[PDB]
Amino acid sequence: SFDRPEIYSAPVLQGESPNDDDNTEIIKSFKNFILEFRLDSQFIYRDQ
Amino acid sequence: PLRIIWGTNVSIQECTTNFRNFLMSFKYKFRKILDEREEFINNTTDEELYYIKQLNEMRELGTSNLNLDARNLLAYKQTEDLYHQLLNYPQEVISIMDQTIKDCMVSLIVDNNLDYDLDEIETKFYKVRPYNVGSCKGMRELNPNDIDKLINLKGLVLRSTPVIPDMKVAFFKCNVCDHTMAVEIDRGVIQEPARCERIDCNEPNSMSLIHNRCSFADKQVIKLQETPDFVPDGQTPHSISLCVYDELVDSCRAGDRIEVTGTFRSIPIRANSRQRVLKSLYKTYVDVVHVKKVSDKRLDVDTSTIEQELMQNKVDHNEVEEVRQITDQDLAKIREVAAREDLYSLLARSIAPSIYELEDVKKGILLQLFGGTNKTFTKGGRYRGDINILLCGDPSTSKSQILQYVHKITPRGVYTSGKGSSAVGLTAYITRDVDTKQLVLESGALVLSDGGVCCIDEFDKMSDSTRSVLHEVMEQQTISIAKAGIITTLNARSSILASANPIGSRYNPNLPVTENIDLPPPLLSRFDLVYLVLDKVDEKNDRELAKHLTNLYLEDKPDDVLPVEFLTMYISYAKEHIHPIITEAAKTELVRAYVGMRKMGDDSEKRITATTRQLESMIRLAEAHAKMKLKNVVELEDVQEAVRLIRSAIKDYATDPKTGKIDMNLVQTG
Amino acid sequence: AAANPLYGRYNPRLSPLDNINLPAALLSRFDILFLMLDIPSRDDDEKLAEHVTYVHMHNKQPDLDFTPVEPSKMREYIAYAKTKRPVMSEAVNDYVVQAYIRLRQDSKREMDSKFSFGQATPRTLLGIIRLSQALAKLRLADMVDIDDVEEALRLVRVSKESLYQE
Amino acid sequence: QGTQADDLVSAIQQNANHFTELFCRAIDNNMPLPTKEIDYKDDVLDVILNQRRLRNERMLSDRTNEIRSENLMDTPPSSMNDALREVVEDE
Ligand SMILES: Nc1ncnc2c1ncn2[C@@H]1O[C@H](COP(=O)(O)OP(=O)(O)OP(O)(O)=S)[C@@H](O)[C@H]1O
Ligand SMILES: [Mg+2]
Ligand SMILES: [Zn+2]
């Protein structure tokens, strides 16, 4: 009457080099655009 | 800072530097002072750079394998951690060691400006074989935390699979454009290309693997019967599977005792062939790194039985040694010891120091160990110099201890008991393999003991049907099997050493010798030597035996006798290099002795009459005696000693020719 | 091992080799063989009868002048005895050698007679040494004494000869 | 002492399979630091577990460091650290 086996992961090695067409790198670039964009002197999207 | 392989404590650069310093700076005097052996240190062997000279001779002979004693790593100060890293993490450390060996190979020829070409060295792949990695712990005492660790196992080889092709590069060809690629395997997985790689052709599912174009490696599975030093309570012997790869395939034959060092591996097994579901309980096995077939305590294998195997070993370049190497100083010692006038008594006395007296029995055992010369006819006939000995005796005569000693001293013999063995279990049988669920042929005790001595205790108690197997073994040194699975002729070149009791369990002087032995004449004629070992009670003999038995218990660990290592190597050298021949003076003496004992047999069963097999036994024993003294010819005194040993073994001087009875008092001297 | 004679009941008419259906080689393996004779007597049977009736009535042992050692206590004492490793000296070795010589000569004398219990062998000597070492282990001593050897010898003698003589 | 305690013995007796994991959680919550340092004679499992613990610490530190490098509010230090560890251990 046992429960589920569970699957989980943890980052260990660097892996292959990142690719621009990879979804994770596109998400990271979008995140950097949200955080670091400056219109005149303000973080407009972060504050928004 | 320091770069460490994940899951290890191993730094590649640190390990390379430590191992290179070990290779450049190790001396065997470090091993001597590690083992607390200071008085045995000599300059000419220890002071020279050990691994440098092995690398030099390895370059000179063109070999690629280096044998590394891991105890030497513990001897050196800087590589004490490297020893534990090699034991704990052999997969990375062994590869690091191979790279360091290749670096030292190129550095030795660049530094000394030798004429050896660098391109030929660079193309070669060098690999190191560690051994003596620790104590031979029990295989069943290992835990799952010992997986992927280096271990030592002593064992007996029962059988091996045929050579298995293990795919390393896969060859794909396009069906439409005949475009071919080769993909190298990665951790047991080959990725099929879903589409053709060429820019012109892009058909999906068009690459087909060609099984005969692609390359394979040799893989062999060997069933090993472990013989650990320590056995816990109520433990039965087990068989493990060991996997050998590449050059080590077919190095081990069935029935030989080996030291295996290798990594302790576990894999999941598929529950079904069609399903990819694996079983949670893992199957354990050993991936073999190094095999040792040489022990200093016991003799080496008879090379006349493995001449073609030695040729195939040279072809395969496995660089595994079946025989121990004889150096010049110890060969000089062998030649000096052979010049002793008391050589026969010294060699027989050094057989079983724990066993007191039994001088003629020990002499016969020594001659059985030496053996007669082996003659192979160019036409196709074959004569083997195998001596069979029967020891019929009273209880408490140490003949079981003699059989135990011979079983320990022989390279590949088998020890069996009366009524503990069957006719099928002695020759060959068919078993169902656990891994493959297939019927496989497996050798019996006599075939496993080929090239050695088969010891049979309680030979009197064996069944007659089980006895009758031994006829062909004793006379032709082979078994001709015609069964459902196998119909063939199998070599069983095993000298038979049997121990037996009389009918009444004690020798009866009222009955003749033949009745006391109680063997059929066809079986008893095939024995070269028959020893009647008798218990005569005397003051001095009983006093001496009692003192000898009580000196053992004076201390916890107990004339001049040769050490067992020197004894084994001396007998090994004599068997390998001495093949004595009969001369005319030996021929006339052999003929006169055979005619004389046939004339003695004319008198009126009660007595064992002379038969032609006794003439063959005289020839074999004379050849063995000549081989003992390193002489290449059998002259008259060897034949006289063989005749004397035959007479004294049955105590023919003590018995009366007419009655056949033996009287204890009137002649016998204990 | 536990056994009965060949006829099922021991008879003094036959030799003790004759009514014991045991080969000499298997006889020599046993370090101690106890002949256990059921000889009726008026005094010895009464003590057995009162012992057995007391056991059947109070479900325990008769003699209240000693307390039996518990099996667990006996087990740990025997374990501590088995940890010991006694060795023999020169004097006990000489005494053992002389005893073995006397045993061999005595057996040779008894061989023709009906009093024979077999022939003394080196296994008899090794059994004497083994019993002496066991008796030294019980005293938790690292050496074997004269008295332990004499106790082993008297155990061997009252095993077979003493009860058959009576 | 007079304080009220649950019957832990009976609860373990009825449902021991759960209490194995509960005791393991309690033990892992209060585990003393090793006085000894790891050398080359330790087990492979021990150095694997040590590397896993060091990896967990390094990921936690890297996550909180880059989140602090964001400064996504430019704004109560202790409450900020509590919310910081809360978001880092969740990501
Ligand atoms: N001649 C001897 N030299 C040294 N030890 C002996 C000698 N004879 C007997 N012993 C000792 O006595 C023990 C008796 O065992 P064994 O003599 O080997 O038995 P056995 O000779 O095979 O006779 P069996 O078993 O009845 S056929 C040996 O283990 C030795 O310790
Ligand atoms: Mg025996
Ligand atoms: Zn194509």
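Just so it is clear, chain B uses Swiss-Prot numbers, and the residues here are 176-733, 739-784, 788-853, in order.
Using N, Cα and C of the backbone, Cβ positions are placed for all residues, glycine too.
Listed features, source Swiss-Prot:
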| type | residues | note |
| --- | --- | --- |
| BINDING | B:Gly568, B:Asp569, B:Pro570, B:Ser571, B:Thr572, B:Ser573, B:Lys574, B:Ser575 | ATP binding site |
| DOMAIN | B:518-725 | domain 'MCM' |
| MUTAGEN | B:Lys574 to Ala | Loss of MCM2-7 complex helicase activity |
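Using a cut-off of under 8 A between C-beta atoms, none of the recorded positions B:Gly568, B:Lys574, B:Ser575 neighbours chain C.
Counting only same-chain residues six or more apart in sequence, the Cβ atoms lying under 8 angstroms from the Cβ of B:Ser571 (ATP binding site) belong to B:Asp710. Taking all protein chains in view, 16 other C-beta atoms sit within 10 angstroms of the C-beta of B:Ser575 (ATP binding site). B:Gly568 (ATP binding site) and B:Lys574 (mutagenesis position) have their C-alpha atoms 8 Å apart, to the nearest angstrom.
Residues from the binding-site residues list (B:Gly568, B:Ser571, B:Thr572, B:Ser573, B:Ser575) with a C-beta closer than 6 Å to any atom of ligand 2: B:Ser575. For B:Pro570 (ATP binding site), the same-chain residues 6+ apart in sequence whose C-beta sits under 8 angstroms from its C-beta are B:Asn676, B:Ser680, B:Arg681. Only B:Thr572, B:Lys574, of the recorded positions B:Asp569, B:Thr572, B:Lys574, place a Cβ under 6 Å from an atom of ligand 1. Residues B:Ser674, B:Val708, B:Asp710 surround the recorded ATP site, their Cβ atoms falling within 8 Å of the Cβ centroid of B:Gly568, B:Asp569, B:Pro570, B:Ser571, B:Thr572, B:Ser573, B:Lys574, B:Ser575, which are themselves excluded. Applying an 8 A CB threshold to same-chain residues 6+ apart, the list for B:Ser573 (ATP binding site) reads B:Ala527, B:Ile530, B:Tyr531, B:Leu533. In this view, B:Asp569 (ATP binding site) is surrounded by 21 other Cβ atoms within 10 Å of its Cβ, with every protein chain counted. Counting only same-chain residues at least 6 apart in sequence, those with a Cβ under 8 Å from the Cβ of B:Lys574 (mutagenesis position) are B:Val536, B:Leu566, B:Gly568, B:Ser674, B:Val708. With an 8 Å limit on C-beta distances, none of the recorded positions from B:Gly568, B:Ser571, B:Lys574 reaches chain D.
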